[PDB]
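Asks: Let me give you the structure first, and then I'll get to my questions.
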2 protein chains.
Amino acid sequence: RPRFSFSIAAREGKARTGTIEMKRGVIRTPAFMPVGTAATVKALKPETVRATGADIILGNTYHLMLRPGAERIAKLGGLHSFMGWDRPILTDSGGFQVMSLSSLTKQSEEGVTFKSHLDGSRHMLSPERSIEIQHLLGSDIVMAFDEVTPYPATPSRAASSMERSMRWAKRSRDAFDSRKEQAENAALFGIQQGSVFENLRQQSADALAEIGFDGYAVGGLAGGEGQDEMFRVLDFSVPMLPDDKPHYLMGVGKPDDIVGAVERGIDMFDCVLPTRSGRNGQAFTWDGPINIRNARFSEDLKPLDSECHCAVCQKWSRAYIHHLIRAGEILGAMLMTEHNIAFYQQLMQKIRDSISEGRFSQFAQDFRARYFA
Amino acid sequence: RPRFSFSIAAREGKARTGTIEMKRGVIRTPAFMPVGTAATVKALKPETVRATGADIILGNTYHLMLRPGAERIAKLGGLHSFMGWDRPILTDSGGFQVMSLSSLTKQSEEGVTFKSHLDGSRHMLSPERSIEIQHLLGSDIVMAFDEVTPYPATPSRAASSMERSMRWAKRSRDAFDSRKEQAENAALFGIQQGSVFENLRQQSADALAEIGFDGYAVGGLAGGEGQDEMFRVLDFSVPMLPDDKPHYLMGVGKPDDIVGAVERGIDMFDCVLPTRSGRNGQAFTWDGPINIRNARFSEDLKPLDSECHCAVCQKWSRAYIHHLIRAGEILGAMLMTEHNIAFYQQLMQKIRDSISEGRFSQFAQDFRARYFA
Ligand SMILES: [Zn+2]
Ligand SMILES: [Zn+2]
């Protein structure tokens, strides 16, 4: 396999289905990436993550650099070896979480210094250091280090952040390219910014395409704007990106969001929703989500979802899982997470098959009628 | 397979190895039973419990009756169906936990009434109700309902409790026998009491043998007396029990305790140690236990134990598991528990093979030299 090759096998409207071939494996697109926070997809062995259909997982740079440490993971042989997942890993740049989880940020053109939300330790993150950490982890898909624009943002501030992000995207590119081993074996994605503003999204897309990346993420969304606005922004933003490279919508999302975003040209997704909500009691079904803690499930012998092919739905009842989650049992988190992640993979499979067969628009319509019945 | 058949295949001194055949499967003895509290062996799917080598698990009656409820489990098809373990299950009588976990106990000759440590609900437990609950769960090995003698106990109080326990053992026997379906498909074990006193242990054994049970537990030990005293009591107590039936030491225990107790004629064991300590950071090894949270393991690439055949030791390093447990990750509990339970099953296998080969005494000596090196 090559370092990176994205091939589009079928299209329907703006939707695409295909494959990304990398050294560690093939990624089927549109793709959902389960999120591994501190080097684990929560409550799942990697073999179980793979069994659900995942082709690639996401690792959080910010969390890994704080614990167990980027250098330490490198010494121990890299993230893949450390956690036991041998397929591709995408790492985020660590920037988003600095804003959302650290204390005392000091921000500047060089990068950001911050205090750990764990200990009192002070850490630094810049385009160069972010790229270095991702190398130390041995990431397959490296994200450029950007400055995240909170929602809502004024046009002036959105512009300033976007412009800084574009300067940092060049720095990221150069850092990545300067490290022979990373340049030869990993891929680099740039992140489009500009908040909800069309002209800024355009300037950002143009800047990113001028530098040149293996893939392009749409950043700054799912920040509180709501689905209507998100979709409106995707409408004009995705077409600005090079059509022949993957389009990654960071941090999205709910099943309905994924469907609409694929309709708009998105090829890759990640979210903590299926894992996080899993441990919380929310199970996804084709008829909409359920909260398994609800008393109405205490004696329901049906599986979580009536069609789901996952091992949880083959083996255990809603009643049992209701019991486990109410009791705060670890097996409850294990089973809910496996089911939710498998649901997401089944959704992605249905999306890929429908596009390949030229009936994705019908699938979207059928999916919505039932999910929101 | 028959309802119950215990066969002894080999002996060495007081040690025995053999099999208990029951309708739901064969139990190899000496046996270790992982403990399922609220209908789950904590952090493990039943298939994983089986994969470690477990032939039978233990379920806690007290916890099951409070949540999700004995009647409810019956309605849903019984404990096996509910939790997805189709092999034998031994249920305790629920008495021990009433003493240790409930509030406001009212005790009498009829039984005990108590308040849930969960809600404010008031529950009752008597020989008859304990046997009924175990039937509703669909237990394969039913324990007689006894009164537990705290350590230390005066001879007078030990005697009074033992005598009451023997009256309750007859009541348990009669209750079990009166329910055709339970009598025909399950087995009933009596519990010897009498604290540390030889004459009381003798009276108790004589009373139990007169009633007649499928197996005999040594109760009242591991209550704070220490290994020396426990062993001293086992020395005279086990021989009092019918030699041709299984001998069950309830609530034991550490690996060294298991070895010494088998040397003294014990065939069955349960303890929360490998599960509980697992989540706590303690991993069993042939060279003694380790606490994986210790900083010395942060970059140790070796498996938890150098000889262990479990899936955890095949796949992950001490360094990774150290990280998971420090981080409070669910996968940390999953991996530690699987390893610890598999260690216990490997110990039991080595014990069975050594007895079968007439070299158990040497195995005990070799085990101790290394474990306590
Ligand atoms: Zn499922
Ligand atoms: Zn092991």
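The numbering of chain B matches Swiss-Prot: 11-383, in order.
Method of determination (from the header): X-ray crystallography, 1.7 Å.
Note: Cβ is positioned from N, Cα and C throughout, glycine not excepted.
Swiss-Prot lists B:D102 with the feature active site, proton acceptor, giving sequence analysis as the kind of evidence. Taken from Swiss-Prot, the feature active site, nucleophile applies to B:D280. According to Swiss-Prot, the Zn(2+) binding site annotation covers B:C318, B:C320, B:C323, B:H349, on the basis of experimental evidence. What Swiss-Prot notes for the published mutagenesis of B:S103 to A is this: Strongly reduces activity. For the mutagenesis result B:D156 to A, the note given in Swiss-Prot is Abolishes catalytic activity. One entry in Swiss-Prot concerns the mutagenesis experiment B:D280 to N. Its note says: Abolishes catalytic activity.
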Asks: What's the most sparsely packed of the binding-site residues B:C318, B:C320, B:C323, counting other C-beta atoms within 10 A?
Replies: B:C318
Asks: How would DSSP class B:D280 (mutagenesis position) in three states?
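Replies: B:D280 (mutagenesis position) sits in a strand per DSSP.
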Asks: What's the most sparsely packed of the recorded positions B:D102, B:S103, B:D280, B:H349, counting other C-beta atoms within 10 A?
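Replies: B:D280, out of the recorded positions B:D102, B:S103, B:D280, B:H349, has the fewest neighbouring Cβ atoms within 10 Å.
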Asks: How long is the line from the C-alpha of B:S103 (mutagenesis position) to the C-alpha of B:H349 (Zn(2+) binding site), rounded to the nearest angstrom?
Replies: 28
Asks: Do you know offhand how many angstrom separate B:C318 (Zn(2+) binding site) and B:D280 (mutagenesis position) by C-alpha?
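Replies: With distance taken Cα to Cα, B:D280 (mutagenesis position) is 21 Å from B:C318 (Zn(2+) binding site).
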Asks: So among B:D102, B:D156, B:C320, B:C323, all listed as recorded positions, which is physically nearest to B:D280 (mutagenesis position)? Use the C-alpha atoms.
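Replies: Out of the listed candidates, the nearest Cα belongs to B:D102.
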Asks: Starting from the Cβ centroid of B:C318, B:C320, B:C323, B:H349, the recorded Zn(2+) site, name every other residue in that chain with its Cβ within 8 Å, sequence order please.
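Replies: Near the Zn(2+) site, the remaining chain residues are B:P313, B:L314, B:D315, B:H319, B:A321, B:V322, B:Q324, B:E348, B:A352, B:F353.
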Asks: With respect to ligand 2, which members of the recorded positions B:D102, B:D156, B:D280, B:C318, B:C320, B:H349 satisfy a Cβ distance under 6 angstroms to one of its atoms?
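Replies: Near ligand 2, sequence order: B:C318, B:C320, B:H349.
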Asks: Based on DSSP, name the secondary structure state of B:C323 (Zn(2+) binding site): helix, strand or coil.
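Replies: The residue in question, B:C323 (Zn(2+) binding site), is helix (DSSP, three-state).
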Asks: If one looks at the chain holding B:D156 (mutagenesis position), which residues at least 6 apart in sequence have a CB under 8 angstroms from its CB?
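Replies: Residues satisfying the criterion: B:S103, B:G105, B:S175, B:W178, B:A179, B:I201, B:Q203, B:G229.
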Asks: Check the DSSP secondary structure of B:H349 (Zn(2+) binding site), expressed as helix, strand or coil.
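Replies: SS state of B:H349 (Zn(2+) binding site) = helix.
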Asks: Looking at the binding-site residues B:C320, B:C323, B:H349, which has the shortest Cα distance to B:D102 (active site, proton acceptor)?
Replies: B:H349
